Amino acid sequence: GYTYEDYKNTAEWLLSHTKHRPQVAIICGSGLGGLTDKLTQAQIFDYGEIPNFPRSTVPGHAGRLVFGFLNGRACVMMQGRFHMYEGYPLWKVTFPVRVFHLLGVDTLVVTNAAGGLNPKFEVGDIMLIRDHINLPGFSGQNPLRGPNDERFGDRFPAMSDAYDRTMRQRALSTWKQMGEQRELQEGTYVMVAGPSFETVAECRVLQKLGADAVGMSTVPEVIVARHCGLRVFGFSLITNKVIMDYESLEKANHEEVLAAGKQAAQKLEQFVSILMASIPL
Amino acid sequence: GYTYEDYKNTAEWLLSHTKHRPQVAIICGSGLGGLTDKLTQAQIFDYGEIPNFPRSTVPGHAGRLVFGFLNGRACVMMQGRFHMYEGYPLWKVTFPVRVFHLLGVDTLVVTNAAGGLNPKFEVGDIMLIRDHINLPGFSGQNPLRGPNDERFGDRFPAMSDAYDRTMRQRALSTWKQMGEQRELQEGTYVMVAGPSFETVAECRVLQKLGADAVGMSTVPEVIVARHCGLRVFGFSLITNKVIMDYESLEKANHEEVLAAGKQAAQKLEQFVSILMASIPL
Amino acid sequence: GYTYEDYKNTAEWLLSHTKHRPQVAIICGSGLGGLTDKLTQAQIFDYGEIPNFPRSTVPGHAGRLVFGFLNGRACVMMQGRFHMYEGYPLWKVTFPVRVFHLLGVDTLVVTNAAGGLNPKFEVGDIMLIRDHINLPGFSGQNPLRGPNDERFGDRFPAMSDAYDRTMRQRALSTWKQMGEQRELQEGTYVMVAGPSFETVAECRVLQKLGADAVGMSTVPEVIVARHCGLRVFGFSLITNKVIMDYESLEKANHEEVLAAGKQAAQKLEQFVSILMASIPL
Ligand SMILES: O=c1[nH]cnc2c(Sc3cccc(Oc4c(F)c(F)c(F)c(F)c4F)c3/C=C/P(=O)(O)O)c[nH]c12
Ligand SMILES: O=c1[nH]cnc2c(Sc3cccc(Oc4c(F)c(F)c(F)c(F)c4F)c3/C=C/P(=O)(O)O)c[nH]c12
Ligand SMILES: O=c1[nH]cnc2c(Sc3cccc(Oc4c(F)c(F)c(F)c(F)c4F)c3/C=C/P(=O)(O)O)c[nH]c12
Ligand code: NA
Ligand code: NA
Ligand code: NA
C-alpha cells in the first residue's frame, strides 16, 4: 500500500522538522509509555502531523513519536502502537519501522504485555524474547507479503537469529547489576491476532507448541526490522497467567493488563534506561 | 462493514413486523432444521426480506428466520447459516447474532455437524461443546477485528467461560431423563475454514492440539454472542469419523453429513425442545 | 475473481494456438525448470500472451507454458509459478490448474524446494509427497473459498487420498531402476505462506505437527487439481536442513535453495522424464 518514496518522504519530513538524529527506536507496550518522561530535549510529533503516518483509532490516547536522549542514546519512542485486531493491514502496523531505518535508526527495542503460558512465570515478571512463533505469518499474515524492494532487504530473510544474542546477555548482566528479588525470565513469544482472550483449549494448544508468553503485537515489527537489517531486542511484561483449566472462575481482562502495567512502571523505565548504555554506536 | 445503526434498523424492522419477542436464538446446523416444524405461532421471514441481512448463496435451500414458541420459550430460529468457505467475511456471518441481542435475545443455542477426532466417538453421537479452538482467530480471522463498539461490549472479551457451565449440566441431566442407549459426549470443537475435508496429516494435527470434533462454523457466532453478553450453549452431531490412517479407502463426503442428519433428526428436535424448559427467564 | 467462461476462453485460445493436446501438467519448482530443454516439438507461450493469465512479478525470470512431448507423454510445463508471498490471491495462484483441466489434462505433477524438518533428510534428497498440512487453509486461505461451480467439482471435496498411491509406488520402483546411492524419501509437506524463513521455535512447531518438509507453494494447486478430478503426484527437493536449535550460527538463504537446485538438476530431469512412462493414458 506504500511506495519506497512514501517512506523516504515521511523520513525527510521528520529530518527537516527535528535536529534529533535517532540511533535506537523504542516501541512502548500498553501502559509502559511513561518512559517518554525520562527523555531529555524531548520533541513530540502526534501521528496525525506526520505525512503517510497511520492515525490511531483509540480515542482515549492518540499516539506520538517522541525524539530525545535516553541515558546517552539518541532515541525515537513510539507511544501508542498499531495491532491487527484494530483492523490495520500489517503494511500499516509496520510502516514506522521502515521510517526509523531511513532516519538512520540501527537498533529496535520492542516491549509488550503478554499472558504467561509457562507455569513458572508470575504476574509482574519480565520475559526477554529469545524467539517468536508467528501464527498469523503461517497463514499469509506476514508484513513482507507483496512485491519486495531490494533497497529495504532480501525477498527471503531468515528470522532464526531475530533476537540479538549479545543484547540478551548484556540485559541478563544489567539485571544482576540491580537488587531484583525476582529472576529475569527468557522464552518464546507467540503472536495471536486477538482481540478476544484465549479459551482453555487454546491456552493448552499454545503450551504444546512451546510458547512461554502470548500477545497480540511485536512479531510483525520484528520481521520488518530484521528485513532491513536493524538489531532487535525485546521483552514481555507478564500481566496475567492464562487460565489453563476448567475449574478456575478467574477470567483475563484488560484491567489486569493496565494494573500490572502501573506496578511494573518504575522497574521498566529503569531497566530500559540502563540498557541504552549496552547498545553499541 | 456494518454501523451500529444498521443492526438497530434491522432489529426495529423485525420488531415492527412481528409481535413475537424472542428470548432464545437457535442456529440450526446442516439438516437439523426440521426443528422449525415444532414451533407454534410460527412466523417466517426469508433473509432477502430483512434489511441489511445477507442473502444465502445455496440455490437449493434459501435461509430464513422463524419466530415462534418452542416448549414455552419465545424463540427465533436461523435455518440456513453463513460459513467462511462461501466467501462471507466474518462480520456478515455473525451479523444475525448482534440483531438477536437488539431484539432482546439473552441466550444462543448453536448446533453444527462435525467430524469425530476422538476415537471413542461414533457416527450419530451428540457432543456438547465444553470449549473451542479458533484456528482462523489465531491468524486474524476473528469477527471482532476492527473498531469496537462499547454499546455491544468490551475491546478484549474473555472466552475461557464461553460455553455455559449450568446449561451443560442441565443438558446431561435432561439426557438421563430419556431412554438413550448411547451416552452423551462432551469435548472441544476445532473450527477450520474448509470447504475441503482434512488430510490424514491434518486430522493427526487436530488430534494432537486436543480437539474432539472438527467443523466449519459456530466459533465466530459464539465469540460475537459472548462479546455482547448472551448465554451460549451448543453441540455437534458427529456425522463421520475423520480418516486418521493411510490404510483406509473411505473418504469423507457431504452425503454422509446429510444422511447422519436425517437419522438424528427426531432425536435432536426432542433434545432441543426439552432443553428450552431448563433455560431461565 | 474469475468466471467459468474466463477459464474456457483461456483454454480455447490455447487450443486455437497449438496443435499440442496435453495429458500431463508439470509445475517446475525454483530452478528445476531446465526440464523444458528435454521436451520435443517445444512450443512456448509467455504468460503475458495468454488471456486472463496472471503475469509474473519476478523481473529476472518471467514465466511461460511450454507444450511438448516428454518421453512419450503430451505435456504442458509451467516454468515460473505463483506464491501467496508475492501477494497473489489463491484464485490467481491456482488459475492455471483449472485451464489444464479444460485443455484435457488428467494428471498433475507438482515439484517444489523445501526445508528438511525430518532429521534423517539430507541436502539434495528427494522426498515424495504422501500427504500435506495446509496451515493457510485452516485459517481461510483455501483456493476453493467462494461460490463453488459444480462444472469443476463438489462444494466439499476430500483430500485424504490427494497424492496418488499407484504413482508413489511406480516412482519408488522407477528409483530402484537407477543406480542411486542415496534412498528416495517419502513424507508430509507443510505449506507456510513465507516469504521469511522459520524461527527455531517455528521449526519445532512444524516438527511436532508431524511435517517432514516445509515450503511456500504446491498445496493450493493440489487442492484445485483434486477438486476437478486430476490425478496428482509430487515431490520436494530438500535444499537445506531447517535450523532446529539456538547453538547453530547457520541461517537459511535463497542462495542455498538455488545451489541445491543446480546440483540436483540432471537427477531431476532424468527422474521426471522416466516417470512419464508410468503415467497411464
Ligand atoms: O492472556 C493474554 N492473551 C493474549 N494477549 C494478552 C496480552 S497483550 C494485551 C491484551 C489486552 C490488552 C492489551 O493492551 C491494551 C491496549 F492495547 C489498549 F488499547 C487498551 F486500551 C488497554 F486497556 C490495553 F490493556 C494488551 C497489550 C498489547 P501490547 O501492545 O503491549 O502488545 C496480555 N495478556 C494476554
Ligand atoms: O470431517 C469433517 N471435517 C470438517 N468439517 C466437517 C463437518 S461440518 C460440514 C461439512 C460438510 C458439509 C456440511 O454442511 C452442508 C452444507 F453446509 C451444505 F450447504 C450442504 F449442501 C450440505 F450438503 C452439507 F452437508 C457441514 C456442516 C456445516 P454446519 O453448518 O452444520 O456447521 C462434518 N464433518 C466434517
Ligand atoms: O527452510 C525452508 N522454509 C520454508 N520454505 C523453504 C523452501 S521453498 C523456497 C524458499 C525460498 C525461495 C524459493 O524459491 C525461489 C524463488 F521462488 C525465487 F523467485 C527466487 F528468485 C529464488 F532465488 C528462489 F530460491 C523457494 C522455493 C519455492 P517453490 O516454488 O519451489 O515451492 C526451501 N527451504 C525452505
Ligand atoms: Na516510487
Ligand atoms: Na451510525
Ligand atoms: Na460466466
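To match Swiss-Prot, the residue numbers of chain A are left as they are there, and the shown ones run 4-284.
Each residue, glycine too, has its Cβ placed from N, Cα and C.
The secondary structure of A:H86 (phosphate binding site), as reduced to three states from DSSP, is coil rather than helix or strand. Sequence-distant contacts of A:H86 (phosphate binding site), defined by Cβ-Cβ distance under 8 angstroms and a gap of at least six in the same chain, are A:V96, A:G197, A:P198, A:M219, A:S220. Annotation comment: Swiss-Prot describes A:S33, A:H64, A:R84, A:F85, A:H86, A:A116, A:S220 as phosphate binding site.
Sequence annotations record features per position, and here Swiss-Prot assigns purine D-ribonucleoside binding site to A:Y88, A:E201, A:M219, A:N243, A:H257.
Quoted from Swiss-Prot, the note on the mutagenesis of A:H64 to W is: Reduces catalytic activity towards inosine. When secondary structure is read from DSSP and collapsed to three states, A:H64 (mutagenesis position) falls in the coil class.
For the mutagenesis of A:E201 to A or Q, Swiss-Prot gives this note: Severe loss of catalytic activity. The structure shown keeps the original residue. Look at A:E201 (mutagenesis position): DSSP puts it in coil.
What Swiss-Prot says about the mutagenesis result for A:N243 to D is this: Reduces catalytic activity towards inosine, hypoxanthine, guanosine and guanine. Increases catalytic activity towards adenosine and adenine. Sequence-distant neighbours of A:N243 (mutagenesis position) (same chain, 6+ apart, CB under 8 A from its CB) are A:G118, A:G119, A:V126, A:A255, A:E259, A:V260, A:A263. A strand conformation is recorded for A:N243 (mutagenesis position) in the three-state DSSP classification.
For the mutagenesis result A:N243 to A, the note given in Swiss-Prot is Reduces catalytic activity.
In this structure, A:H257 (mutagenesis position) is part of a helix by DSSP. Neighbours of A:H257 (mutagenesis position), defined as other CB atoms within 10 A of its CB across all chains, total 18. According to Swiss-Prot, the mutagenesis experiment A:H257 to W carries the following note: Reduces catalytic activity towards inosine.
Residues from the set of recorded positions A:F85, A:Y88, A:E201, A:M219, A:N243 situated with their C-beta under 8 Å of a chain B C-beta: A:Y88, A:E201. By neighbour count, meaning other C-beta atoms within 10 Å, the densest spot among the binding-site residues A:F85, A:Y88 is A:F85. Closest to A:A116 (phosphate binding site) in space, going by CA atoms and restricting to the recorded positions A:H64, A:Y88, A:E201, A:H257, is A:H257. Figure note: comparing Cβ neighbours within 10 Å for the recorded positions A:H64, A:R84, the maximum is reached by A:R84. If you take the C-beta of A:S33 (phosphate binding site) and look for same-chain residues 6 or more apart in sequence within under 8 angstroms, you find A:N115, A:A116, A:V260, A:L261, A:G264. Within 8 Å of the centroid defined by the CB atoms of A:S33, A:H64, A:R84, A:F85, A:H86, A:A116, A:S220, the record's phosphate site, lie the Cβ atoms of A:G32, A:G83, A:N115, A:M219, excluding the listed residues themselves. Taking the Cβ of A:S220 (phosphate binding site) as centre and 10 Å as the limit, one finds 25 other Cβ atoms among all the protein chains shown. The two recorded residues A:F85 (phosphate binding site) and A:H257 (mutagenesis position) have their Cα atoms spaced 17 Å from each other.
In this structure, the C-alpha atom of A:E201 (mutagenesis position) lies 14 angstrom from that of A:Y88 (purine D-ribonucleoside binding site). Counting only the Cα atoms, the space from A:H257 (mutagenesis position) to A:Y88 (purine D-ribonucleoside binding site) is about 14 angstrom.
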